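Here is the structure we will look at.
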Number of protein chains: 6
Amino acid sequence: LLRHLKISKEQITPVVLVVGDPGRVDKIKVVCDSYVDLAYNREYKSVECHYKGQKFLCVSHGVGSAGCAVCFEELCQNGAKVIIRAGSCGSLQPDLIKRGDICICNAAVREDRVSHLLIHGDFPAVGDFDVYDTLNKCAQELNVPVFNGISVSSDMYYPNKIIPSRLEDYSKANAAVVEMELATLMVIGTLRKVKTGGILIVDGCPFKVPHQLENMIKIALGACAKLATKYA
Amino acid sequence: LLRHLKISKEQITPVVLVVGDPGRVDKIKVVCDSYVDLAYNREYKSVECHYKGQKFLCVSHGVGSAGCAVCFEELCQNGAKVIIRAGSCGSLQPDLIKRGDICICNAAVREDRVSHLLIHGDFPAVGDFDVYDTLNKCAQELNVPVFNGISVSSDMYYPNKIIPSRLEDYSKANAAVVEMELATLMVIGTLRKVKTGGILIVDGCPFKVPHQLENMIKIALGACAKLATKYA
Amino acid sequence: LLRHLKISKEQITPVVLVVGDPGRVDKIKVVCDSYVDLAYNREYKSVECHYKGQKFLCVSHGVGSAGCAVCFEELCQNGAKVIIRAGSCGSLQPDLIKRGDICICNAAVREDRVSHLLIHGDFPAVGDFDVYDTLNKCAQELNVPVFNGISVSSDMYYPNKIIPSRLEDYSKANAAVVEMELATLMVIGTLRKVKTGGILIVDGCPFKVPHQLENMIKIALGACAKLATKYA
Amino acid sequence: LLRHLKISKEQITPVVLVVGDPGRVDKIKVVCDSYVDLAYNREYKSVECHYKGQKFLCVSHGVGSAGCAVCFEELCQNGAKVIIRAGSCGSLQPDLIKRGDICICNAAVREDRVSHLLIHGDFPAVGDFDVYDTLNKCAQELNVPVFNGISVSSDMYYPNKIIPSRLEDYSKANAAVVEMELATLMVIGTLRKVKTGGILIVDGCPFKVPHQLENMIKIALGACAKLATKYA
Amino acid sequence: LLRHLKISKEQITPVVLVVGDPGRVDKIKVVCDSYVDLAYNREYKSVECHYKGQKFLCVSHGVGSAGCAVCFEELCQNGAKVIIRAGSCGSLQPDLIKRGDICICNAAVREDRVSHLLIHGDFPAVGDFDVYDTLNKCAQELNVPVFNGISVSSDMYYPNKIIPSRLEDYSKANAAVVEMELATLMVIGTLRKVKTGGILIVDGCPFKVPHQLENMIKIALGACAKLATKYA
Amino acid sequence: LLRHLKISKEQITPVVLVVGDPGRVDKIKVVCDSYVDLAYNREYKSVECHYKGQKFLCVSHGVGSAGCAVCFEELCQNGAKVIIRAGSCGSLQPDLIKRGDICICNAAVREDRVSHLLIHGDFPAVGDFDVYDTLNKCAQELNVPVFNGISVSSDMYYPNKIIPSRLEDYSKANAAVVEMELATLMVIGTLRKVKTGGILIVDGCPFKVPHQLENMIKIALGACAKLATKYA
Ligand SMILES: O[C@H](CNC1CCCC1)Cn1c2ccccc2c2ccccc21
Ligand SMILES: O[C@H](CNC1CCCC1)Cn1c2ccccc2c2ccccc21
Ligand SMILES: O[C@H](CNC1CCCC1)Cn1c2ccccc2c2ccccc21
Ligand SMILES: O[C@H](CNC1CCCC1)Cn1c2ccccc2c2ccccc21
Ligand SMILES: O[C@H](CNC1CCCC1)Cn1c2ccccc2c2ccccc21
Ligand SMILES: O[C@H](CNC1CCCC1)Cn1c2ccccc2c2ccccc21
Ligand code: NA
Ligand code: NA
Ligand code: NA
Ligand code: NA
Ligand code: NA
Ligand code: NA
């Protein structure tokens, strides 16, 4: 069994949908056609989802880059071929990207540590195009407006007042949103030959919805099934 | 209510015992005299422990520095005065520090990112002496052998083969153990005027027990009650 | 007139094809339907290309990141909306990617300086998806096999023996090819809201063709015309 | 003979008191019960002190981290087991820590270079607890009020106006005092398995006494004798 | 033949005058006594100059550090013994150093990347004294007033508004002028045992002539002939 | 009075000769024509030397960059115009530069901290040419063979075995010698508009004489008198 996910390599599907909150797994699994509870250890909850004729895991990775890296490494080193993260984010363009808006991200700022412990900082955190394109196409098909851009992946949710946050810098650099895991997923995926992507819903802004969440989940599930079809 | 711990500032005790696994909270709370379940959100589980006439929270912080920082910031900014982490670690001195051995750590290597987003890297991750001294004294009283030293707090649990891990370097520098949160707790505590400490049990070695865990938990609970007495 | 390109903002087309060698501009312009020589100053040669009913500039940017940044900034700050770089590269996967092979790159390693003088190193050098997708589709249409991957953009062509080159590190990290400008183009484009892309032909390997070049040029010209159609 | 201290390894006592000024050695040695002048080379003056039945060296280390490292390395590599630095410092909390106040420090900011040439910057500069506890206890016994905290060890005494000093940053981070050697002593001690500590008297503030110095010296001498007793 | 300069090692003279613009080579070669056109590839134009009885190449290196490094490495690894750069620069002391003024520089700020890929950043970018002295003496002989100082060699000509430029910092540090190649030439020369120097004419200021250019060219040619005499 | 040198600004001569050891001041002052003892505080000993009709201070600066910076800042901010360091060094080219050989250095590697706390690391540590030329000319006049090159100024005299020393790297980069202060003197001098230089005698090699010292001192004194003549 995987040391922390507590599942076997035989239970790892080619496509895996990852989310941060173990509770969101339970909310996702009930909107699939059926499911099989697999394991629940620490913040890592794993369920096998059945959707549109296809099967793919949904696994929670917990909050933050170092914790999610444990999850992602165990999946990538044991059979996963596609990992899509669905999660929440904050808007770095509050005049254009509002609460409830959905963003499909192709790349990320590596404001973590574990990616730098894996490869030099000059290396890009970048998603797989085919995964990005699949998420965009599933949204168009469901007639759900979405934004596209770069996510700032930061290990600091609560800032202090001594070292200035770089969020305003990255906003001026046209980063779209902020969250805490995407860049780690992307680097690990690139290093391990796993195709990755990310779809995120805005729930706040670091500067001065149920319908949207349902839509984002449908997009994420729709894309997982489309990609899973290729590997079946 | 605190955004992620989902408890109120009135429920925050002066002393808090933190652990990584929500399950370990449940294992700890039943060996106290009594307890009050408070909240469970994401990987953050909070319980009020009653032990030796005193009361103190036990809260899980999840795996990894960025995730535990969310927990620690919410406690430090809302009334906590003492935070002791009890957890697991790997031995960096396998000829001297063996599986099951217990280490009480006074300082830590800042191989994370969030501490660096809070204060310059030259700043030390260091625990409070009185907390360190209390944990040592509780162990002596229970006649439980312990080691003392520096912990390497690393955001990388699974290494890759491109960038060498610094664990051997830090072993040669006489670091005792490795784990993934202590340095983050220490810096946040220093910045926020919260006294911190750490007690850890060895469960592996990155290089070439139930009785010990019970002992470590007794030491941690013993020290929490001693410190809580001062604030009551 | 632009200070170094020596053309006017009115002569800047929405789509620009950039190459390193002023001579390659002359080789490209004669395979278009017609052309208009615009300017030639330093290594910056500018020609207006007419191809498949569309018009777009072809401009040389010279060798190396600091020199090409002068070219790219003048285009991005004066009307350019799409910049595609067509150039040469070295294979970082010599068993899979051979001399003459063509690579369409979505992202790049920022081993330059000017990108870091513009934005923090954690920021990704990433291309525009629509541009990447257009280059891939034009190749499929012409039945020309291509590879896709990350380029290492390095300011050091001739290494010395004191500081080890990171090329082997990035090869192990699954970077596909090496060249000297793509990452600079990508960051400048992201900062300036300009869509960028890159198509490259392998002409060597840092470790132990005319038909292919013609094909790569046809792909690059084909994609420029397709994108130019949108802005006309 | 040691290359720069000009004493023999047989003259090295288990406990050594270090100070910056060779003159302070002469002021310290005359308040002991008796003494033996050993050597004086460059700024390194060594005397054997006899106090409360015990013997321990008092050695000057000069101004600044690179110069004191020569002194500390020669002691640690030739028999020293405990090194206590007694010196002066500036207040980083001028509303709380005033001129003449005494601070016993447990850790330090590594704003030097030599510590970084010895071990990675993430490593903590931290003192030995038993040494820290001994200095605190000797002060309580003599009824001498003291403060405890982190020292900023900076290689820059005279700032210029181009690069901002980090002293205000570290003050906001709750560093207590500033001086120029403690962090270097701590890292060298940790690497060499030597127990270190520091006691400092405030003589200024970087921002907007004889009785206290006598008290601080008594505390330092008192602690040296207590520690020396263990090794005799 | 050299890969990019397209000349043979037999055509490399001991002394080489380098300039950025291929056009400036043509302007320089006609004021010599005679010349021999050698090659023109990319931005690298090479001509053999005959002046005051001596012979030395004049070669263009293009804009920017990464591009000029290709030129400089090919010369230094194939016989060159002295390389003098003559070029343009911006004044960092606008009250003292005005448009048209000439500066002979002995050292440079390494705001590039390739020098750092060759040797650690602490290493100085410094010119050869004898070359510096020769340029100064040739100016005195021609009664041409000149300034002397440090050049900032920056890879960023067009700044953006997110990361502050260090030009004001270096101006306060008494750097005289800014340009984009000198530091790269100096480090490569030091590493390869080639004597280097730089003479520059002010053509702007980053903050709030034909006679001078002719004078600067005469100085540069005068110094090349003097140095070439030693090797003939 | 200057805070640490304990002399007045009126006692500061335009030319100052600095050495590390207070004892070397006493050895130097007796070979001048006459002298005036000024002050002795900590490792800072100041004497007014009379030589060949001129007067100039000789001041000891102690061991190491942070300590000598205190000395150099007090001189540069209070009237000094020329500072020459005479000292010892280790050979980084043991096959060419042997024990007793004398090296006159024009630039230095900034392996310190205080220079970096004053100005960004890309800035060169470089000496004044006129000072360098004067030292070379005084040696030629006395028929004393000398070498010229770059010094590595390192804060680490005693290396440990965890982090590799860069001395071999810098030797391969053609650095001539190693010592511990020159780079700090050069940066401080450049920032403060003080002309600096360095002359050094080899007394060891980090890898696998009285007549020479007398010669080096004569050269240093000879150059001080020549420079002092200009300011009198
Ligand atoms: O809300 C998610 C954060 N979700 C996680 C936080 C803890 C568990 C789930 C996005 N987000 C940020 C991510 C990183 C740093 C700062 C922010 C931020 C600021 C304002 C609004 C949203 C923000
Ligand atoms: O076992 C804990 C790790 N516990 C956490 C891991 C995930 C959840 C709980 C200590 N530990 C390490 C911490 C950091 C990096 C490497 C190691 C390591 C290697 C071997 C043995 C123990 C090790
Ligand atoms: O050939 C292009 C380089 N083209 C430019 C070089 C000068 C003008 C045109 C790709 N390339 C590299 C780019 C960067 C660093 C190293 C290499 C490299 C090594 C071997 C083979 C190809 C290589
Ligand atoms: O006074 C000691 C400094 N003692 C040494 C200085 C030279 C010899 C002895 C503490 N101190 C500082 C140490 C570091 C950097 C700045 C300061 C500082 C500023 C104001 C007041 C005190 C200060
Ligand atoms: O003009 C040369 C630049 N020449 C080159 C530029 C492109 C081809 C030739 C000096 N220069 C700068 C060099 C670096 C960065 C900024 C500046 C700058 C700013 C104002 C005035 C002059 C300046
Ligand atoms: O001897 C002087 C050092 N003098 C000072 C040392 C303490 C007081 C005086 C040159 N030197 C080095 C300077 C820096 C780092 C390493 C070395 C080194 C190694 C071997 C031989 C000479 C060496
Ligand atoms: Na977590
Ligand atoms: Na983390
Ligand atoms: Na160029
Ligand atoms: Na460049
Ligand atoms: Na000193
Ligand atoms: Na120092």
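The residues of chain F that appear here are 4-211, 222-245 by Swiss-Prot count, in order.
The backbone N, Cα and C atoms fix where each Cβ goes, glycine too.
According to Swiss-Prot, the protein has these features:
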{"type": "MUTAGEN", "residues": "F:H7 to S", "note": "Slight decrease in catalytic activity towards inosine. Slight increase in catalytic activity towards 5'-methylthioinosine"}
{"type": "MUTAGEN", "residues": "F:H7 to A", "note": "Slight decrease in catalytic activity towards inosine and 5'-methylthioinosine"}
{"type": "MUTAGEN", "residues": "F:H7 to F", "note": "23-fold decrease in catalytic efficiency for inosine as substrate. Slight decrease in catalytic efficiency for 5'-methylthioinosine as substrate"}
{"type": "BINDING", "residues": "F:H7, F:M183, F:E184", "note": "purine D-ribonucleoside binding site"}
{"type": "BINDING", "residues": "F:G23, F:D24, F:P25, F:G26, F:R27, F:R45, F:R88, F:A89, F:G90, F:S91", "note": "phosphate binding site"}
{"type": "MUTAGEN", "residues": "F:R45 to A", "note": "1300-fold decrease in catalytic efficiency for inosine as substrate. Loss of catalytic activity towards 5'-methylthioinosine"}
{"type": "MUTAGEN", "residues": "F:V66 to F", "note": "40-fold decrease in catalytic efficiency with inosine as substrate. Loss of catalytic activity towards 5'-methylthioinosine"}
{"type": "MUTAGEN", "residues": "F:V73 to F", "note": "Loss of catalytic activity towards inosine and 5'-methylthioinosine"}
{"type": "MUTAGEN", "residues": "F:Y160 to A", "note": "680-fold decrease in catalytic efficiency with inosine as substrate. 200-fold decrease in catalytic efficiency with 5'-methylthioinosine as substrate"}
{"type": "MUTAGEN", "residues": "F:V181 to D", "note": "4-fold decrease in catalytic efficiency with inosine as substrate. Reduced affinity for DADMe-ImmG inhibitor"}
{"type": "MUTAGEN", "residues": "F:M183 to A", "note": "20-fold decrease in affinity for inosine. Loss of catalytic activity towards 5'-methylthioinosine"}
{"type": "MUTAGEN", "residues": "F:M183 to L", "note": "17300-fold decrease in catalytic efficiency with inosine as substrate. Reduced affinity for DADMe-ImmG inhibitor"}
{"type": "ACT_SITE", "residues": "F:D206", "note": "active site, proton donor"}
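Taking the features listed in Swiss-Prot, we show where each one sits on the structure.
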{"residue": "F:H7", "record": "mutagenesis position", "DSSP class": "coil"}
{"residue": "F:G23", "record": "phosphate binding site", "DSSP class": "coil"}
{"residue": "F:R45", "record": "mutagenesis position", "DSSP class": "coil"}
{"residue": "F:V66", "record": "mutagenesis position", "DSSP class": "coil"}
{"residue": "F:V73", "record": "mutagenesis position", "DSSP class": "helix"}
{"residue": "F:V181", "record": "mutagenesis position", "DSSP class": "strand"}
{"residue": "F:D206", "record": "active site, proton donor", "DSSP class": "coil"}
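Put plainly, the binding-site residues F:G23, F:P25, F:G90 were compared by Cβ crowding within 10 Å, and the winner is F:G23. For the recorded site, F:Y160 (mutagenesis position), the DSSP three-state label reads coil. For F:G90 (phosphate binding site) paired with F:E184 (purine D-ribonucleoside binding site), the C-alpha to C-alpha distance reads 9 Å. Binding residues for phosphate (F:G23, F:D24, F:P25, F:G26, F:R27, F:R45, F:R88, F:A89, F:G90, F:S91) extend across at most 21 Å, taking the greatest CA-CA distance. Proximity to F:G23 (phosphate binding site), defined by a C-alpha to C-alpha distance within 10 angstroms, is shown by none of the recorded positions F:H7, F:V73, F:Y160, F:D206. Whole-number maximum of the Cα to Cα distances across the purine D-ribonucleoside-binding residues F:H7, F:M183, F:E184: 20 angstrom. On a Cα basis, F:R27 (phosphate binding site) lies 20 Å away from F:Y160 (mutagenesis position). On its own chain, F:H7 (mutagenesis position) has F:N44, F:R45, F:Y47, F:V73, F:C74, F:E77 as residues at least 6 apart in sequence with a Cβ closer than 8 Å to its own Cβ. With the fewest other C-beta atoms within 10 Å around its C-beta, F:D206 stands out among the recorded positions F:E184, F:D206. Of all the recorded positions given, namely F:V66, F:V181, F:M183, F:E184, F:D206, those whose Cα is no farther than the 10 Å limit from the Cα of F:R88 (phosphate binding site) are F:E184. The Cβ of F:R27 (phosphate binding site) has F:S63, F:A89 as same-chain neighbours under 8 Å, each 6 or more residues away in sequence. F:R88 (phosphate binding site) counts 27 other C-beta atoms within 10 Å of its own C-beta, drawing on all protein chains shown. Separation across the 10-residue hole in the deposited chain, F:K211 to F:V222, is 20 Å (Cα atoms). Cα-Cα distance from F:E184 (purine D-ribonucleoside binding site) to F:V66 (mutagenesis position): 8 Å (rounded to the nearest whole number).
F:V66 (mutagenesis position) has F:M183 as its nearest neighbour among the recorded positions F:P25, F:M183, F:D206, going by CA to CA distance. Taking the Cβ of F:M183 (mutagenesis position) as reference, residues of its chain lying under 8 Å away and at least six apart in sequence are, in sequence order, F:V66, F:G67, F:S68, F:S156, F:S157, F:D158, F:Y160. The number of other Cβ atoms within 10 Å of the Cβ belonging to F:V181 (mutagenesis position), over all protein chains shown, comes to 27. In this structure, none of the recorded positions from F:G23, F:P25, F:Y160, F:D206 has a C-beta falling under 6 Å of any atom of ligand 11.
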